[PDB]
Amino acid sequence: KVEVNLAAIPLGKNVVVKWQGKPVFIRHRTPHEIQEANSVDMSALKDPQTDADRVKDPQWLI
Amino acid sequence: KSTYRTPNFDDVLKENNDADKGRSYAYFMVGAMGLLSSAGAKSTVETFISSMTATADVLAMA
Amino acid sequence: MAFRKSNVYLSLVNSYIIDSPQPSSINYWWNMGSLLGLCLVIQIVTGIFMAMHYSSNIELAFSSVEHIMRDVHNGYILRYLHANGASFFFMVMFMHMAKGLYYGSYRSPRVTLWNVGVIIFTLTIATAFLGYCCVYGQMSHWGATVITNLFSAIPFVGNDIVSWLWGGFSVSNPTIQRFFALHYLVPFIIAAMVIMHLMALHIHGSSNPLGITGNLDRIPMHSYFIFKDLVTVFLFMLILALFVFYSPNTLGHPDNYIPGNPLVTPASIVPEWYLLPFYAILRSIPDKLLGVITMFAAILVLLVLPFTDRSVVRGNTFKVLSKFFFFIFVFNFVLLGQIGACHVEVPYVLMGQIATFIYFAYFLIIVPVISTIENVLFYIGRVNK
Amino acid sequence: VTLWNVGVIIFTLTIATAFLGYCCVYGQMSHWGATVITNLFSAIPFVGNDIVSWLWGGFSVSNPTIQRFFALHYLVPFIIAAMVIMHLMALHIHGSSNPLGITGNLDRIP
Amino acid sequence: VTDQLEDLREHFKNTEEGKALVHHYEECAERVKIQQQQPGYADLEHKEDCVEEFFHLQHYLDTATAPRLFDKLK
Amino acid sequence: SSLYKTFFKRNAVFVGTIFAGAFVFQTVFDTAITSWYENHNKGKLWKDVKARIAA
Amino acid sequence: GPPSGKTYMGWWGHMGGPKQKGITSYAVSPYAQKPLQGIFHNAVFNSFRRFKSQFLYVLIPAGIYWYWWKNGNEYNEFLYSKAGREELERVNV
Amino acid sequence: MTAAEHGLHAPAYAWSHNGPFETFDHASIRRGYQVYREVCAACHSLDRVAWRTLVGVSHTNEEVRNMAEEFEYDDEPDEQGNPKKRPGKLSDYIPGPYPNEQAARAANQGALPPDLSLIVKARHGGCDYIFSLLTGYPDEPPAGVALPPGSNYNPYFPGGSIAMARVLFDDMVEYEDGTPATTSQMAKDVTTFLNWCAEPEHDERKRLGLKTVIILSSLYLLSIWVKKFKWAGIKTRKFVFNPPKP
Ligand code: HEC
Ligand code: HEC
Ligand code: HEC
Ligand code: HEC
Ligand SMILES: COc1c(O)c(C)c(C/C=C(\C)CC/C=C(\C)CC/C=C(/C)CC/C=C(\C)CC/C=C(\C)CCC=C(C)C)c(O)c1OC
Ligand SMILES: CCCCCCCCCCCO[C@@H]1O[C@H](CO)[C@@H](O[C@H]2O[C@H](CO)[C@@H](O)[C@H](O)[C@H]2O)[C@H](O)[C@H]1O
Ligand SMILES: CCCCCCCC1=C(O)C(=O)c2scnc2C1=O
Ligand SMILES: CCCCCCCC1=C(O)C(=O)c2scnc2C1=O
């Protein structure tokens, strides 16, 4: 069980942490990135998912 | 053709003025090959065996 | 009779190495087999001596290899010999295989001989790979990760076989330790397989460059071929020596001098040169399952050749169309290798896809079509009615 | 006779194998056994103590010793296997003997 | 003393070939700063750089200085 | 070549003479090589550097 | 021993070939032959012949593959330079 | 792939150790060690190198002993169990500036200065690359390059953005042998010393190679001659056919 301090992560930066020997990605997304993510049609994805189905808070991709 | 009439070998035969010419060369060749081979075998064997001797990192003088 | 004939043990040696009747006309292409035995010995010997100083634990593996490099007397000679030897093992194997392809060595009555050889090739690939993982460098870790994941492609149980193979959540300490145990085991299975290869070879004997019978003019293995084998054995050693002492790392990857890291995969991954053609084939199929199936098929397709070769004569010596296409196949293979070393970028992806097509088409379309056409040409060029 | 002599070689190889395996546990008995058996070679005049420091790979039974013993314990069993094949080859030329000590050629069964 | 590499680089930046190369790079740098001062540079997704032109220069320099730099060092 | 017939006389060289020669060769050759090698790299070796040092 | 399966190769004295008759071979001891040095003047212009008949079967397929490789490479270089960033967006995705 | 991503190709400098018959220059190794101690050691460890390996290579037995003793290592606990320190001995390994990975990143904006023990073998380009990287920092990045805060530009490094600033400047080291410590002279030195760290067997390996190649070459030539002799009877063999009457 790993704890990451989000308050420490900058704006448009990528942070990587270890959890069960597997790498965990965490990106603090910019407002533009959040739009790019939620403005894509399902027909363009081989594995259909809305950005909403994947992130709880649009600011944090985990 | 008659089997008693031996075909031409002139192009191959050495004009025998020195009978033991080819013998001396062949025997020298084989001999040098044996010499260098034995030296190599000795060096190879020694290389493997000495790899079992004390390593550089364990010869500490307490 | 002579003692070498009557003794239970010596007669085996006599029949295989001394009195064995060989076709008088075989050329230097027939010297690769002995060279392959030599390679097998060099790999086993240098491997056992290094095993004396090696630790399989994931926390010590990399450093123990450095220990072999820096502290063990003549240690670097052992490692560079073992490492460069693996490469030379494949260079010689490809030539052994190509020689068989060109002369129709795979044809009846040597089918069993050819099939056992395919099994050996597979076992050798598996062996070298496991050895590669023992260094536990950056390439090692990701290779161990990719190859073991290859099994997840199997429907239903696939991901299970994988966690099983790993012995945990990911490539870790149970993985590398079982890989070392396995790397030591497999070479002895290859040895046993090499004996079966030789048994199958002994019943009908070697073929020859003319592709016809050798029964009318044979000469003893002893003297003639023992001394001819010596010529290539020394040449083989000279060249290996040049790499071992003068350019030991040219056939390796710099990323393997960096300890494995579970969280970071190198920006540029280029597998072992002898796996590149297969890596390119894998990469050319935009589907996971189909990708691995086609790669494995690139090896198994070798089994098809005895049936698709429709010719009535053995070998390409007297065949214009077959010789030409034989070389298209050879250079296509090299191309596949070159594509494998490049990035997945525009001109390369399509080139990779076409080369893959050509590779399989050689066995399934070109050979059967061409051999049939050549059969007919041979006929109508002499029959007067 | 050949059948019997190959068997003696196998017996020796088996003793050597079990002993090396015994040393891999590295318990109290292991360490002293590794010490005693390797010292057995110091009995050889002149070079004897050298063969020993060589076998140990150092000043005493240590990390170079146990690691080479493991490598060796893995190797030898495959040599026994090859020796077992030669044993069987020698057995096949004349066949098994029987409790009566005489010929079996007049009445054999598959 | 003055650094042997910088000495050789300077000497080569002043040849007919080197001047031609600094010029092409210069013409790029110029064209770039003009694009930055204009409105909307921040949002353009087509911002040009002169790395390519810089690399050509550096390459020429490397080609000329590499076989000579060590004859001057100890 | 009569030079051969003086030492071995129409017979090949025997193992013993081969082994004996091999031991001689191993020493002579190694000295010849180490010599040529060190001379070729004169000025670069530690031997050479140790002389230019005084402590 | 147990009966053995029929093969296409025998051993000295029963190799399996057809009955030979009429053919007569001749040979001279290697000991009586000119020491290895005559493999020139008489055996030099004759050599290299067994490659003047073959090089085409090797050269053409090689040539074909070399040009194909060089073409695709030079195209790649262009695509990733400045001049080709426009065509790159066209052929890429 | 764009040139900026691959990185500028390092050119070929004429290293005195390039060539089948060439040894390292031990004077250069010696100087390089000083540059490492006075500049690099501040952020880079050299974990795989043991003090003893310096003896007879770049320093005397005495010199290395003095150098090792300036550092402290954990000794075996005392008669009562309390931990205690101890000066260094030849058997020890050269110590690094940081106690752990986390402290190493903290002192470098979050970047991790890699261990230099194998650096020369762990990068395509080898010596040419290390040297080029060290002496290739431009005063200003090329026009248009948006360099991230805390980063530096270097064309030889892939992607151009490196977390290591230029650290070599003219005369920042006083070479004990008198040599002018220009930035290129120093880069040339550390790199040579770093090559030795990664390939300590170098000089010896090439000597053994010369012996090995001469014997095998000779053996190869000799075998050809022997083979031809042994084959002469078969090679010159001649046949004649006389059709048997019915
Ligand atoms: C701390 C202030 C440093 C000093 C002093 C030197 N180096 Fe360094 N180095 C440092 C960091 C933070 C990094 C990481 C760079 C990154 O972006 O990851 C490095 C890296 C290197 C490398 C590796 C570069 C690579 O190709 O990956 C090398 C080869 C290197 N450094 C060499 C080097 C030498 C020889 C130094 C003394 C002359 C030196 N560095 C000083 C931080 C610091
Ligand atoms: C224990 C005996 C042993 C045997 C038998 C053995 N190896 Fe290894 N091999 C090792 C060890 C130990 C290593 C790790 C040291 C090293 O990297 O060389 C290794 C490493 C390797 C590597 C990695 C080389 C590198 O880059 O460091 C390859 C490839 C390899 N073996 C191939 C082979 C092949 C092919 C064979 C046999 C046909 C073989 N090995 C047989 C022990 C063995
Ligand atoms: C995919 C095929 C294949 C592989 C791989 C293979 N062989 Fe063979 N081998 C053959 C064929 C077919 C022949 C018959 C050659 C002929 O007579 O035309 C052969 C013949 C031989 C010969 C006889 C001499 C010669 O070279 O023609 C030896 C010895 C031999 N192989 C050894 C080996 C060894 C050792 C290995 C590897 C460890 C090996 N082979 C792997 C196909 C293979
Ligand atoms: C010191 C002697 C010796 C040893 C040890 C030895 N054998 Fe035997 N073995 C013999 C003799 C002698 C025979 C012949 C028995 C007879 O026919 O009277 C024999 C016969 C056999 C037989 C035939 C059936 C039987 O039991 O009589 C087999 C199978 C066999 N041995 C297997 C092995 C294996 C497996 C090993 C050990 C790994 C082994 N032997 C070790 C002496 C030995
Ligand atoms: C019909 O045509 C033929 C033909 O039949 C043959 C046989 C050959 C000749 C070639 C061969 C016979 C090749 C054969 C090769 C093998 C049998 C290799 C078998 C392989 C092995 C790896 C053996 C296993 C070895 C070991 C278990 C021991 C090694 C380890 C040791 C000694 C450890 C020692 C430890 C310590 C502490 C000292 C031809 O050239 C040929 O051409 C026309
Ligand atoms: C794998 C380790 C390699 C070790 C070294 C390699 C083997 C070297 C063997 C060297 C010498 O072995 C030697 O060979 C020559 C043949 O050339 C033998 O000679 C014999 O045959 C020759 C040739 O017809 C006769 O002239 C001679 O009178 C006869 O004694 C000699 O009696 C033997 O003693
Ligand atoms: C016949 C089996 C062919 C093996 C193909 C796998 C090749 C292969 C990959 O696909 C890969 O992604 C990585 S990452 C590090 N090494 C490798 C590697 O060897
Ligand atoms: C055939 C070999 C017989 C082995 C005899 C050695 C027996 C033997 C000892 O003599 C000894 O002192 C010790 S201390 C721990 N283990 C042993 C042991 O096995």
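Shown for chain H, in order and in Swiss-Prot numbering: 62-307.
The backbone N, Cα and C atoms fix where each Cβ goes, and this holds for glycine too.
What Swiss-Prot lists as domain 'Cytochrome c' is H:88-241, and the listing cites sequence analysis.
The feature heme c binding site is assigned by Swiss-Prot to H:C101, H:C104, H:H105, H:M225, with experimental evidence given as support. DSSP classifies H:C101 (heme c binding site) as helix under the three-state reduction. Cβ neighbours within 10 Å of H:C101 (heme c binding site), excluding its own Cβ and spanning all shown chains: 21.
Neighbour list (H:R166 (mutagenesis position), Cβ cut-off 8 Å, at least 6 residues apart, same chain): H:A172, H:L173. Per Swiss-Prot, mutagenesis H:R166 to G is noted as: Abolishes catalytic activity.
The Cβ of H:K272 (mutagenesis position) has 21 neighbouring Cβ atoms from other residues within 10 Å, across all protein chains displayed. DSSP assigns H:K272 (mutagenesis position) to a helix. Quoted from Swiss-Prot for the published mutagenesis H:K272 to A: Loss of RIP1 from the bc1 complex.
Under its mutagenesis entries, Swiss-Prot includes H:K288 to L with the note: Loss of CYT1 and COB from the bc1 complex; when associated with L-289 and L-296. Taken residue by residue with DSSP, H:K288 (mutagenesis position) is part of a helix.
Non-local neighbourhood of H:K289 (mutagenesis position): empty, since no residue in the same chain at least six residues away has a C-beta under 8 Å from its C-beta. Where Swiss-Prot documents H:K289 to L as a mutagenesis experiment, the accompanying text is: Loss of CYT1 and COB from the bc1 complex; when associated with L-288 and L-296.
Under the heading of mutagenesis, Swiss-Prot lists H:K296 to L and annotates it as follows: Loss of CYT1 and COB from the bc1 complex; when associated with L-288 and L-289. Under the three-state DSSP scheme, H:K296 (mutagenesis position) falls in the helix class.
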Additional residues surrounding heme c, by Cβ distance to the H:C101, H:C104, H:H105, H:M225 centre under 8 Å: H:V100, H:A102, H:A103, H:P174, H:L177, H:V228
H:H105 (heme c binding site) and H:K296 (mutagenesis position), Cα-Cα, nearest whole angstrom: 67
Residues from the recorded positions H:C101, H:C104, H:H105, H:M225, H:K288, H:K296 that lie close to chain C, Cβ under 8 Å, in sequence order: H:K288
Separation of alpha carbons, H:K272 (mutagenesis position) and H:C104 (heme c binding site) (Å): 42
Which of H:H105, H:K288, H:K296, all recorded positions, has a Cβ with the fewest other Cβ atoms inside 10 Å: H:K296
Coarse DSSP state, helix versus strand versus coil, of H:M225 (heme c binding site): coil
Listed recorded positions (H:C104, H:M225, H:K272, H:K288, H:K289) that sit near chain F [CB under 8 A]: H:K272
Sequence-ordered mutagenesis positions from H:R166, H:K272, H:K288, H:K289, H:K296 with Cβ under 6 Å of an atom of ligand 1: none
Same chain, 6+ residues apart, C-beta under 8 Å of the C-beta of H:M225 (heme c binding site), given in sequence order: H:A172, H:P174, H:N213
Residues H:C101, H:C104, H:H105, H:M225 binding heme c per the record - widest CA separation, whole Å: 11
Recorded positions satisfying Cβ distance under 8 Å to any chain A Cβ, from H:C101, H:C104, H:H105, H:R166, H:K272, H:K289: none
